There are 4 protein chains.
Amino acid sequence: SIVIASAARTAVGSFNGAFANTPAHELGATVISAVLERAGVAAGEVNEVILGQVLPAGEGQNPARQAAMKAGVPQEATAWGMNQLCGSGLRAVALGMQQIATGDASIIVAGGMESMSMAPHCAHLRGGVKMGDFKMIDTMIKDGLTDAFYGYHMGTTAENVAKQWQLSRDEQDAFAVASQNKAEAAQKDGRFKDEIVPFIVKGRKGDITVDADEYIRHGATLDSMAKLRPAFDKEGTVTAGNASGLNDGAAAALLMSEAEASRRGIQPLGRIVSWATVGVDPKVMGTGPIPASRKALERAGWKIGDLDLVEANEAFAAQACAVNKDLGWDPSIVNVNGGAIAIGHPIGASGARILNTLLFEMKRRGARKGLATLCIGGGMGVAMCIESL
Amino acid sequence: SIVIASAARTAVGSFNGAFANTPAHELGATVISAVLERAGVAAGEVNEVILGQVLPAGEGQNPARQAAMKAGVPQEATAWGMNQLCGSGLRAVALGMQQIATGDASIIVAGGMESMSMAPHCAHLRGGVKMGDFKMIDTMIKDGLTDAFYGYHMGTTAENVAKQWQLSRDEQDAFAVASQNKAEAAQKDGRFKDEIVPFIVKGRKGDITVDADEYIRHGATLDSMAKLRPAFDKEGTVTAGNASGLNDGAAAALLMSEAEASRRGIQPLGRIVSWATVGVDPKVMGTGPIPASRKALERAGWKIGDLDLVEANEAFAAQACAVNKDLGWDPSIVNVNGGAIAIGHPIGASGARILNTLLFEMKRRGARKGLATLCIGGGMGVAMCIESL
Amino acid sequence: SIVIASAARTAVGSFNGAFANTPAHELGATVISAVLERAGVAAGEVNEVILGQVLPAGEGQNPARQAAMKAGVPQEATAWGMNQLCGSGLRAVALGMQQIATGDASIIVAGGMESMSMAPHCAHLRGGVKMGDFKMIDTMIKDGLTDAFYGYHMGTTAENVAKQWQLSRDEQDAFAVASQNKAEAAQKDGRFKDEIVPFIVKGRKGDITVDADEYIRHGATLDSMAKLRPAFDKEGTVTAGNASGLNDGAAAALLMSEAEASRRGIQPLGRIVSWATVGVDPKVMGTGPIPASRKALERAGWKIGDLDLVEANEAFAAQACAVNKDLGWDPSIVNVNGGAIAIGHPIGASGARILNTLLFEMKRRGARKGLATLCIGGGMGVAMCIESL
Amino acid sequence: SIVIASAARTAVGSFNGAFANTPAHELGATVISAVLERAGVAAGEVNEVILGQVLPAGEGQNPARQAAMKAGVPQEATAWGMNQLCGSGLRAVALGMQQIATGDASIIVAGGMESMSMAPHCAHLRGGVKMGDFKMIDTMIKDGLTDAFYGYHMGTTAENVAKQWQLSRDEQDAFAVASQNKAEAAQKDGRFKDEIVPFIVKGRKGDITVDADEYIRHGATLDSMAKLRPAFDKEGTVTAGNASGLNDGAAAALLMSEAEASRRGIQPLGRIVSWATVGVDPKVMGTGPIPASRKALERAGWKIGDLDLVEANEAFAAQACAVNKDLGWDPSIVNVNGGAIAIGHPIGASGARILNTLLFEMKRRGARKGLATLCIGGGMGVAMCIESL
Ligand SMILES: CC(=O)SCCNC(=O)CCNC(=O)[C@H](O)C(C)(C)COP(=O)(O)OP(=O)(O)OC[C@H]1O[C@@H](n2cnc3c(N)ncnc32)[C@H](O)[C@@H]1OP(=O)(O)O
Ligand SMILES: CC(=O)SCCNC(=O)CCNC(=O)[C@H](O)C(C)(C)COP(=O)(O)OP(=O)(O)OC[C@H]1O[C@@H](n2cnc3c(N)ncnc32)[C@H](O)[C@@H]1OP(=O)(O)O
Ligand SMILES: CC(=O)SCCNC(=O)CCNC(=O)[C@H](O)C(C)(C)COP(=O)(O)OP(=O)(O)OC[C@H]1O[C@@H](n2cnc3c(N)ncnc32)[C@H](O)[C@@H]1OP(=O)(O)O
Ligand SMILES: CC(=O)SCCNC(=O)CCNC(=O)[C@H](O)C(C)(C)COP(=O)(O)OP(=O)(O)OC[C@H]1O[C@@H](n2cnc3c(N)ncnc32)[C@H](O)[C@@H]1OP(=O)(O)O
């Protein structure tokens, strides 16, 4: 029924690094043209562009429409942004699948984009401040990384799961090192090259082509990992080294019925067999993926053991270990090329970034059944099962 | 197959008016609870909440999830926000319907919410400003009302459509006055009572219950209308009087299969027969509804003549006249109780606001076929056809 | 040797009141024009303009020169601002006197101006804020009213003075109320008309002439003052009622040698016999007037008992009572037309505002010896003796 | 009559350089302690502290007093800041002299301090911004470098002066390069060591001692000056290389009667023989020094040819050449150790910084008569004559 004809993602930038002054719709446009080019589909055949994006403050009207127009998709197609926090990227793909499944569209470009670097500071000032100091709020932290129910950071929610699952520092640290070493190993062997579409950082005193994940760290040591101080709980266990980072990036998929891809002679990266989204306690939002994955598997008619490859988003080492511990899937087939701790976590783009890595790894090793899943702030999980053809 | 079991909207606040300090999710909570109580469905039975919202800067992580939790939808449910600018409120409902249509959900609350008053001022300040003044940008203007491709305001787009359609000042003014007069009549006659759920503005020095659309102007004259100066084009034709305003509000609908409503004893407000979204030139974005309405009639298998009631959002008199002129529907069945010029236009909530208006008027006059449509900044239209049961 | 030929002040405005959006330099230029007019002196004869001013942030290069240029003082004269906090308006007069006493000028305009309403919020942003919320600081509080050594408000130094002199709430409120009733009666009787020069607040939708002190409360009651909550110490004694307010105004004096005023046939408002400035502990800065008045009296060769009238500025009733208790002057000759609790406290202007008040009352009742004195944040006092000719 | 018993200055910091986060009062405190130590005068004997400062926004209540307290000056002493823009640090000395001349003080510490790096960005937000962007104003530019009458930067006044005196790019550049070459030669030979007092930048990760002017460029080339583009008039003649910079620093002098220096066995740096301040057209502010120096010499009884050494502040090479051309003093006795284009221009402190340079060079070469003068924004000049004893 619905297949991902092609896919592409930019490299994931570090915070205030290579994409520091790049609006997310510019990386979005590059990724949208990439998918088109890759499948051999003309921009004019796109019905709609669906892009998850959690932090658009200051970017102007509907950045998803700006991305589409800049990538050549005519003014006749439509475009919209959506937010389901970290799940956005993946959710958007399911939403475009639904556009086709109900017969409302033929071809959708879906994924997410995000510029955490470009997220601005703000204040509500229409009433005015008659007397006294007032806070300038960092919208990336307020609107993207702070739980709205308990007022604390995602990091504390990770601590909640750490304590609850009795996941020691050394255990999270071990997990972190492995994702670095695995992300570094994969990048060195050219395993991220099919998925990445170089992005040209338009300069003045030089244009720069970015085609490598700059957030991965080469030669990560356990010693350096164990000397870092806890970033959220002063006598905590979560640190900067075992937590994902603040990053920029964009990732997308080209969707169409399976019959359509056959009419066009396209070899699809996979069929979307199912997807799902379930809520959980906001305090332990990191557990999100447990219920959602299970549901997704139930809806696809598959067992956990049927999965050949898995991409479970690395928000925090504590949550990742808890996910894997509970689900019990074989660790060796999960984040084979490294995860968000090494790669990065451009919130609104991450769900599509991990779908790209899944998709191109599944083709590369010939795996048939796959699943991508992410935890979501506010206590939610999103999962999707993909099957190759 | 999918019906609108119940619906509710808060009154529409004036800018920095009744809801001046009310966060959009608060307005949404109340509309989530209203739709739930008006259909007899428990919050625990809600699977997902979808809320169109264009300006959430600074409201924290995913205001839709905040709204849902505040209203009592359990943490096991899911929520998300989406942005197709002005069509957001209506598109949510279509998106929600698709959730049930693909069997991924049973019961959904969809609509939109917006606090234009609470939109903050922002600046990207991570680099630091070594020297020189910098701009604190109004996200309301920048992210909600400015065309991202031509840099001008929506009002200019309206001017483009007036010139194009040769719509004179007097003819735009005549439409505005009638909109005010129909809204005022409607309000005096208790015609907005069913759809409105009174909202309690939690005070300190007292609570204030708001149950009336405060932006409608009583006794609007043609003289006062003709004295106003053009707001966007210095020697233009669009004024503050013949353009909608800046406003706050929320509206939603409770969706479920026709079968499910039947199992429950609910008498639905309507069956969603079709919906459609189409793009047009950003410069003449107000023509959006033409192609969109036509596409949705096509998908429903209806002729324009088949409609008994229409709600075509009045962003600007010049675009509303163009639309009506083009489509040729009977003016007498369009915005029977007044439109956005009088009622206001809380961006992300406006499509759900007009769906409420349509739906309660179809039940009260016994209309069978109705259509709701809105122009969208960036150059898009959205439309939905509803049939009574 | 040096006399005050004439003086003028603007009415004192309420915080964000009649001069809510009037830069201080506009209020200062009207006072410069009035002192000139009053003395029969032309703006081309002024050598230098000296204006105390504590909060000039954002008003642009040297506001004293902006006021001087606006008044028509030639470009060949000079002008400068100074800041000895609340004693500023009075210390500028002392400093203007000194220019003439040393032969460096013949004609000086000296006093103060302040727009507390127009003070801005600020932040040091050159280095950049990598991430996190940051404070926008009210410059009026931080630079005008917070002690820099102890970090608390001037209000807390008043509580310190209340404890140490054992001043009860009741005694302070009675002083406060008498301050209001004396001001009201001298306002109603027209005793502020001579000193005040009307200020024209330039409208758009109408020019407004301001010629009355608007912070003075009419029919102030003991009861409503008694009911107020402490404002600085949750369980203190200083309240908004018995403390001075936040205000806007300007005030000045025209100076020249006695011999010069004699050549011109000018009947001066008085001779500056002496002045003094002395420091005290910043914790009890309200006590400043004690050592400073004793020193000005000593330098004049006068006993406390030789004074006929006194203007002892009312920062807080706690400190005014203390000052009066220690000096032991007859209370009936102190602030006979009310004081700053009623009239207000536009920080840099205050010392010249009370000087104007002293001057015009000395002329009206034929008082021969007077003194003006103020307390100063930071732990200082300033006083000036004046004798009539 | 009045002498300068001792003097000291901190090295001049580069913009956002060595003193990037050092509040001005900390730099002033080290210079007050240096002057005391230098004169064998204890802080308990100081009567008053007078500090020129143009941009104190956000540093808290009267920074002059903060500096004085930090240096141990007793709370019984007084302190104030003043602002005659660029003339401030020199005016402070003339005003402190006046304190003593009139018998109100015996011992004064007077000069200036400025942290242009710490000046903040601000906005008047008390009335609120109902809608539309607002500017965050750079207080350094607005309040220190922008002319309030014509709206343009001090650099445009320099273009006015270059046009009017027909100073070519080439001649300004040759003046700029010799200013750098002379300051560098003086720094390398140890000539700034007597006047500089080392300032310790209290760090966390290490304390840094700053005792070298860091803005002076070594091996400055004419070629590099010539290639620069005009900074203020796109087709102008003033550039970043021929203009002074934005800088941080403090400087002062300790003052007492000549008879009191004699009682103490102090060998003073000089006798203040006269000073003067005169205005000029704001558009040609740079010419300030002409009438002020001519008036100061007149008051001294000196002809221009009587001076042995001159410090004429180099705001811009255009105005410094105009001054020199008009006055006609032998250029080889002016700014013999380089001037502000090389050393820097910490607005409020500059006048005291060049007074320190004059004094210590007069003592080294045995120069008997000197003069220090500066141009001032808003159209003013200040000058001081000094004779050695
Ligand atoms: C459901 C969900 O998915 S919710 C999650 C959505 N995203 C999040 O919740 C946020 C996760 N990320 C964050 O919030 C941030 O990245 C934080 C708070 C963990 C870290 O923020 P910062 O302190 O600004 O990060 P930063 O990159 O500076 O880390 C600090 C240091 O850790 C070091 N570090 C990080 N990883 C490693 C590692 N593997 N090995 C060694 N050093 C490391 C960095 O190199 C840096 O060194 P430095 O101090 O010399 O610069
Ligand atoms: C696809 C699309 O939908 S795009 C549309 C999305 N929304 C928009 O595009 C914006 C349209 N609305 C706007 O941008 C604004 O409301 C504007 C620019 C037209 C007006 O903004 P403002 O100038 O701040 O509006 P405001 O309410 O002050 O109008 C000014 C005056 O007009 C008067 N006025 C307005 N309507 C009338 C009337 N019918 N009769 C008499 N006077 C009237 C107001 O009462 C007011 O009088 P006042 O100056 O004494 O207060
Ligand atoms: C050495 C030196 O001079 S330092 C002194 C320099 N100035 C200062 O130190 C500060 C003194 N002033 C202040 O800081 C402020 O005015 C404060 C903190 C005391 C009050 O600030 P606010 O709380 O914002 O003042 P505000 O005007 O709102 O007073 C609150 C209320 O008291 C009421 N009130 C004040 N005086 C009276 C009175 N005499 N009778 C009855 N009610 C009164 C006001 O009407 C107001 O009523 P409301 O809440 O219904 O509006
Ligand atoms: C009365 C009165 O005194 S009014 C005067 C008060 N002060 C003023 O009016 C302002 C004077 N100064 C200024 O406004 C500023 O210094 C300006 C606008 C001229 C320059 O500001 P900026 O552009 O930010 O200065 P900046 O230090 O970056 O200069 C730019 C470049 O010129 C280069 N430059 C400056 N001088 C030289 C030189 N002598 N040789 C070679 N290069 C030089 C700098 O090295 C820098 O190179 P980069 O771009 O690789 O960094």
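Sequential numbering from 1, following the chain as shown.
For all residues, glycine too, the Cβ spot is worked out from N, Cα and C.
For A:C86 (mutagenesis position), the same-chain residues that are 6 or more apart in sequence and have a Cβ closer than 8 Å to its Cβ are A:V54, A:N313, A:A315, A:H345, A:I347, A:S350, A:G351, A:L374, A:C375, A:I376, A:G377. Following the DSSP three-state reduction, the secondary structure of A:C86 (mutagenesis position) is strand. The active site, acyl-thioester intermediate feature in Swiss-Prot is assigned to A:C86.
A coil conformation is recorded for A:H345 (active site, proton acceptor) in the three-state DSSP classification, outside any helix or strand. Its Cβ taken as reference, A:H345 (active site, proton acceptor) is surrounded by 28 other Cβ atoms within 10 Å in the chains shown. According to Swiss-Prot, the active site, proton acceptor annotation covers A:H345 (among others).
Here the Cβ of A:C375 (mutagenesis position) has 33 other Cβ atoms within 10 Å, regardless of which shown protein chain they belong to. Taken from Swiss-Prot, the feature active site, proton acceptor covers A:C375 (among others).
For the mutagenesis experiment A:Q61 to A (Swiss-Prot position 64), the note given by Swiss-Prot reads: Slightly lower activity. The 10 Å shell around the Cβ of A:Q61 (mutagenesis position) contains 26 further Cβ atoms across the protein chains shown. For the recorded site, A:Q61 (mutagenesis position), the DSSP three-state label reads coil.
A:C86 to A (Swiss-Prot position 89) appears in Swiss-Prot as a published mutagenesis result, with the remark: Loss of activity.
In the three-state DSSP classification, A:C375 (mutagenesis position) falls within a strand. For the published mutagenesis A:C375 to G (Swiss-Prot position 378), Swiss-Prot gives the following note: Loss of activity.
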Can you list which of the recorded positions A:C86, A:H345, A:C375 come closer than 8 Å to chain B, going by CB to CB distance?
none
